[PDB]
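One structure is given here, and the rest of the page talks about it.
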Amino acid sequence: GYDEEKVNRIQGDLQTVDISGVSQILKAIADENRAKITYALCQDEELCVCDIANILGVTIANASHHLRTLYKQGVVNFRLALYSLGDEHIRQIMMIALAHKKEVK
Amino acid sequence: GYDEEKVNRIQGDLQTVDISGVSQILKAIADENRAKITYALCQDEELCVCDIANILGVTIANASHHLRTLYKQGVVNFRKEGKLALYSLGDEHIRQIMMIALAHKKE
Ligand SMILES: [Zn+2]
Ligand SMILES: [Zn+2]
């Protein structure tokens, strides 16, 4: 084969982490509208579903659907239901991707 | 309307930020194979396309195609040497995104 020891070791490294779960969580945030929601909750502490539907310019059903999806991945929490960021890890991923996207070259 | 002032303001904050671009880069990393490439590049400074293909268990052509995508979205960089093309994480932002995403999912 080719570089089998290094390759087998990195496959091992991948097998020991939930790369699948990373893909799910990033996919949830990556949706245009869910990314807007996530950014919106980085700025205001809590929003209700109607605020979110109006901000996004989408139906209340669509916003509910988007919040359900974020909720399943811990991206948002709820406490009328008011939504907030799941935790500080979500805030940091947002701010880091935004910083990275401003770089030149 | 409903909460027009708050909605207006937040729409205003959102307009100042490149959310479209954030979506593009997160989508690039989220793909199941491209997430594995990204994590794999957290384990060595540089890997060649052949290592990446063998780690994923994909063809060298399919590996190339993921790497092109990652490259275009600024997730990976590369240099040529031998010649042989060597790919690395863009910078620490990508490592942080990967590691923070992993941390969140296990909590
Ligand atoms: Zn960066
Ligand atoms: Zn977390």
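Chain B is numbered as in Swiss-Prot, which gives 11-117 for the residues shown.
Cβ from N, Cα, C; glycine included.
Per Swiss-Prot, mutagenesis B:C58 to S is noted as: Abolishes dissociation from DNA; when associated with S-7; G-11 and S-60. Cβ contacts within 10 Å of B:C58 (mutagenesis position), excluding its own Cβ and spanning all protein chains shown: 20.
According to Swiss-Prot, the mutagenesis experiment B:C60 to S carries the following note: Abolishes dissociation from DNA; when associated with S-7; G-11 and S-58. The DSSP secondary structure for B:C60 (mutagenesis position) is helix.
In sequence order, no residues are near B:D101 (mutagenesis position), counting only same-chain partners six or more apart with C-beta under 8 A. Listed in Swiss-Prot is the mutagenesis experiment B:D101 to G, annotated as follows: No effect on repressor activity; when associated with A-103.
DSSP gives B:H103 (mutagenesis position) a helix state. Look at Swiss-Prot and you will find B:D101, B:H103, B:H114, B:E117 tagged as Zn(2+) binding site.
For B:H103 (mutagenesis position), the Cβ neighbour count at a 10 Å cut-off comes to 21, with all displayed protein chains included. Looking at Swiss-Prot, you'll find the mutagenesis B:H103 to A noted as follows: No effect on repressor activity; when associated with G-101.
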Annotated recorded positions B:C60, B:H103, B:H114, B:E117, filtered by Cβ under 6 Å to ligand 2: B:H114, B:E117
Those recorded positions in B:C58, B:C60, B:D101, B:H103, B:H114, B:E117 whose CB falls under 6 A of ligand 1, listed in sequence order: B:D101, B:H103
Cβ packing number for B:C60 (mutagenesis position), 10 Å threshold: 15
Among B:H114, B:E117, which are binding-site residues, the residue with the most C-beta atoms within 10 angstroms of its C-beta: B:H114
